[PDB]
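For reference, the structure is listed below as structure tokens.
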Amino acid sequence: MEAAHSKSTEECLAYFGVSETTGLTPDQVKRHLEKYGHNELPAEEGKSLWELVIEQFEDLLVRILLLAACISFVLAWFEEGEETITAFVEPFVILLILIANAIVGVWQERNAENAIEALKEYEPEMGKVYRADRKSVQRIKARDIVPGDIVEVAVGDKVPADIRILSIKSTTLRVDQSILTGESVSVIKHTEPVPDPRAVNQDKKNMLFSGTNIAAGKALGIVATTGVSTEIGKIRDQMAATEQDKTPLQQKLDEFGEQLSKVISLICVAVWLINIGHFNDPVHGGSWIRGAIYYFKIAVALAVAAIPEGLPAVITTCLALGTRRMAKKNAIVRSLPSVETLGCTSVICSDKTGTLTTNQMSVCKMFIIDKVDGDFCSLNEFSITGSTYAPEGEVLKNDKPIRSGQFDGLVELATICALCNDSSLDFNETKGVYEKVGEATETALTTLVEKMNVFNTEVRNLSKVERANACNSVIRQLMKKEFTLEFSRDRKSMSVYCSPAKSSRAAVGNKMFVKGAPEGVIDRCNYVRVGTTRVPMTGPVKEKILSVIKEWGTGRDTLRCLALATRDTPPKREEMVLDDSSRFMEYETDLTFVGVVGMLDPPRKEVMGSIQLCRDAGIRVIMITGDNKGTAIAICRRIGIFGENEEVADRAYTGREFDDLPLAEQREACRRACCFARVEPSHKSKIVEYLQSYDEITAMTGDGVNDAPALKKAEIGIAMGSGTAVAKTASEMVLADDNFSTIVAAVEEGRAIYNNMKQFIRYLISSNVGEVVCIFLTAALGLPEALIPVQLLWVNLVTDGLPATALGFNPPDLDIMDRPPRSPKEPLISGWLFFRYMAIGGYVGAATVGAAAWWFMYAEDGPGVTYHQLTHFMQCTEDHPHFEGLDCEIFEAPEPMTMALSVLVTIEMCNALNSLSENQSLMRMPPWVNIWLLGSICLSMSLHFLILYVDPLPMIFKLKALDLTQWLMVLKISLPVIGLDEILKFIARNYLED
Ligand SMILES: Nc1ncnc2c1ncn2[C@@H]1O[C@H](COP(=O)(O)OP(=O)(O)CP(=O)(O)O)[C@@H](O)[C@H]1O
Ligand SMILES: CC(=O)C1=C(O)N2[C@H](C1=O)[C@H]1c3c[nH]c4cccc(c34)C[C@H]1C2(C)C
Ligand SMILES: [K+]
Ligand SMILES: [Mg+2]
Ligand SMILES: [Mn+2]
Ligand SMILES: [Mn+2]
């Protein structure tokens, strides 16, 4: 059944053809269960660890290193009776890396807790119905409720389905709809049509929404919809639309996967063309068994050389450490990549209530009457400080603290606030904070009474649990509450009838204390309290008081105001009927106006300063709230999203006003406007989606179930520590201490992290370039491979491993938070920078083949000088007469490859220093800046020396140690890589773009 809110109750009943005092028949229920299905949300799984690891071995690039694992496996199985001892280390070191990178890949991408399961917390197991087969209510499984059911809800119930209210049995039905609005103040419901077809949930005052709850009262309704066709079901579906997105760089990674996987395929057929180059002269002395095996040997060496294994490890380590830093600021990152994603953020969308604000309703202004001089009427206004339910703050007069008990009118105001009240305050010993018990707007009065302390009660030595209601209890000892005239919609006030406690002295006679909406309470006042005296309420006085109250309700203030009054001479108890709320208004007449309190849900102290720092970093903040527009704008002004006098006609929209714009204008509104109010959970994700469609990297901050869709949709969702479990499980990061400042800190950390990542990725990839150049040089020319996979794997994983991780510890810049966010489209290399280490890469790729082949010809030991014969080792077994004065095995010596490896290691270690900075020469930026880079290289070097000098190590890696002349040759053939890039820095800091 659609449009339940605009149908009358008779139309809803007639739709299902049911009586309100009968309900559906059990057969009808059976048919509706068939037709509509059960009243429940589908569970959303999320793949076993099985189908996750499987997906790690799916993206193209990973297969390349699996191909070179299986080929490596075969070309190590059918190994001759020679070294089948360690031939299997290669297909295992590889096969190990692919295992390690998978387990890590899942340990960062997997979201443990499920947000749809948290949502189901709002699904009550049980609901209550009237069905035709019984007169009395029937308590059944909620999932068995169907459209058409007559349902009964009552105080404390979770609402089981979307329900048109038919009949309110209590005097009011008060509903907490925070899961759809973020707002915890009760909604007073009625049963009349809401004619607007586009009514937003905050308008549907005749509906009950599944998953909300009844703060008070009792009602009967008819179920309009169940299952996913409900408001909470819509939230569930937007969370189920699981896009499983990815960090900008993580999309660059996924991108570079496609990049490198083709580069290899092209290079492999390119090696093949130069392998097929001397295919026209193989003299068939070794058939093709040698040829088709030497070629795969090359492929495994090329694939290994191209793929920068260890990169997944250095990143994960960088991210993980980042997460450790944020944890010390009380930011719990639940997804590793997210710690960095925040750095690229250009727009931060924010819930207001409980996010920007404390979600703790606070009386911040009050007044009583000081004097009435005929027509003129002087008010005594006070402000009250403090922004939580904690009874901490003071009452101020002209910004100076005063003792509330000084003023008789405040004693009376406090008395009414304490007594005309169904709530209290409680100190939660487990959470360490004060919490309301009952309605927010009532607990605000309770908190006020505690701050006012009109009797100067000693409260400093109380435990926090006792302190919670101390000053209210002292008022209870004076006046005894005898009964309550509860709130009704017709009069918009409530009152309590009180007698002075035994042993009076206070004052003789019974009293009625009244609070309510200003206009109706004031209309029923014939007198005004001035101190302890009472004077006639006149027109001009009534007008002055109403005017000030109206200013308080619409200002830069926009406060909820209550008027407080007492009936000085109440009827005798016996003259009042309590079972009929229609009579209550009349009982609350001939009142004496006492005062007014104005409350709001106020900003967290750090929010204003945080918005400013965001603004200084080129980040826009947009408030997106379920709350009304007036309040939303007023808070925006207090927190500096808008200027205090800024005109916001086209900068602030309700969800409806936003919906009314042409689709094009809706997109532009999202760039111009900074406050969206009276919004549904869908509006928030819609706005985030528009923002993202300008390619803005966008964040969402929230605490509520109604923020869950936007939290999921945003690149980065951020939840408040004290907010809902649903919002937390929908987020990438949680601010455990609710400190909004931490977001600003997380952006800086994320920018620092991004800078270090991009450059340690360059450092690690400049390496993989030279290797490929090498594995191609010593292949095309017909040379004995200067490096083989098992050595390359050590370098990429370990030798370059440490230094890369060292660069992820470089100091962040000083202006890091004074630049605008970087563009998401920004590559990782551009023009100058690409050819920059294609030059450095052209050097390592040559100097390695160049120092290995050096050991042949122009070196001492030194088989050696063969020249053109070196580029023809395939015919030493066959065409031996050519190779006279030499053996036919010394072409497979460990020394020349040790020369090659020692060059690579030495070049990359130097290449780590020039990686400390992008443009600043080592002259102007010392190599002693990042000490941890020094310890990192000295480790890599001492590890290099190791595999050269430990009995097993050089056999598994095919190395043989170098003389001190074999190292002088290495240094004089590697160290120039510094001066090369160093001059590449001089030709970039001046004549390029500096
Ligand atoms: N328990 C209570 N005792 C006294 N006064 C109460 C009260 N609960 C609410 N009120 C007062 O009466 C008014 C009744 O609220 P109501 O149901 O009219 O909603 P609202 O006017 O705040 C709704 P909306 O923002 O959706 O238009 C409140 O604004 C408040 O001043
Ligand atoms: C088994 C497993 O999950 C993985 C791997 O085994 N790896 C990475 C990877 O994710 C591979 C990868 C994909 N996209 C990129 C971009 C840059 C670098 C890497 C990758 C390293 C790749 C490899 C093969 C080490
Ligand atoms: K998200
Ligand atoms: Mg909220
Ligand atoms: Mn992977
Ligand atoms: Mn109302």
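Here the Cβ of each residue, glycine as well, is placed from N, Cα and C on the backbone.
Pulled from Swiss-Prot, these are the features on record:
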ACT_SITE  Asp351  active site, 4-aspartylphosphate intermediate
BINDING   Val304, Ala305, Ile307, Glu309, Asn796, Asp800  Ca(2+) 1 binding site
BINDING   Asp351, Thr353, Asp703  Mg(2+) binding site
BINDING   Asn768, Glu771, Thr799, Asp800, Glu908  Ca(2+) 2 binding site
MUTAGEN   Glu309 to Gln  No loss of calcium binding. Strongly decreased rate of phosphorylation of the active site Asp residue. Interferes with conformation changes that are essential for ATP-dependent Ca(2+)transport
MUTAGEN   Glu309 to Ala  Interferes with conformation changes that are essential for ATP-dependent Ca(2+) transport
MUTAGEN   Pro789 to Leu  Almost complete loss of Ca(2+) transport activity because of reduced Ca(2+) affinity
MUTAGEN   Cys876 to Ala  Loss of ATP-dependent Ca(2+)transport
MUTAGEN   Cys888 to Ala  Loss of ATP-dependent Ca(2+)transport
Taking Cα atoms as reference points, which of the recorded positions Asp351, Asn768, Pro789, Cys888, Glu908 is nearest to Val304 (Ca(2+) 1 binding site)?
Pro789
Checking the contact step here: among the recorded positions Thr353, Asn768, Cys888, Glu908, which have a Cα within 10 Å of the Cα of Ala305 (Ca(2+) 1 binding site)?
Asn768
Give the sequence-ordered set of same-chain residues, not counting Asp351, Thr353, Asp703, with Cβ within 8 Å of the centre of the Cβ atoms defining the Mg(2+) site.
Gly182, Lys352, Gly354, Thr355, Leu356, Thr357, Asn359, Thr625, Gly702, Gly704, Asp707, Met720, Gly723
Compared by Cα position, which of the recorded positions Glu309, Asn768, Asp800 is the closest one to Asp703 (Mg(2+) binding site)?
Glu309
Considering the recorded positions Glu309, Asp351, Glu771, which residue's Cβ sits among the greatest number of other Cβ atoms within 10 Å?
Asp351
Taking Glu908 (Ca(2+) 2 binding site) as the reference, which of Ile307, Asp351, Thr353, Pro789, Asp800, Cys876 (the recorded positions) have a CA within 10 A of its CA?
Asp800
State the count of C-beta atoms found within 10 angstroms of the C-beta of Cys888 (mutagenesis position), not counting that atom itself.
13
Taking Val304, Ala305, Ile307, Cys876 as the recorded positions to compare, which has the smallest set of other Cβ atoms within 10 Å?
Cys876
Secondary structure of the residue listed as 'active site, 4-aspartylphosphate intermediate' (DSSP, helix/strand/coil):
coil
I want the residues beyond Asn768, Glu771, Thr799, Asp800, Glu908 whose C-beta is within 8 angstroms of the mean position of the Ca(2+) 2 site's C-beta atoms, in chain order.
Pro308, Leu764, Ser767, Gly770, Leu792, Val795, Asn796, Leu904
Beyond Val304, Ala305, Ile307, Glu309, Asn796, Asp800, what residues of that chain have CB atoms within 8 A of the centre of the Ca(2+) 1 site's CB atoms?
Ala306, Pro308, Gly310, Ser767, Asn768, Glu771, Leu792, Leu793, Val795, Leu797
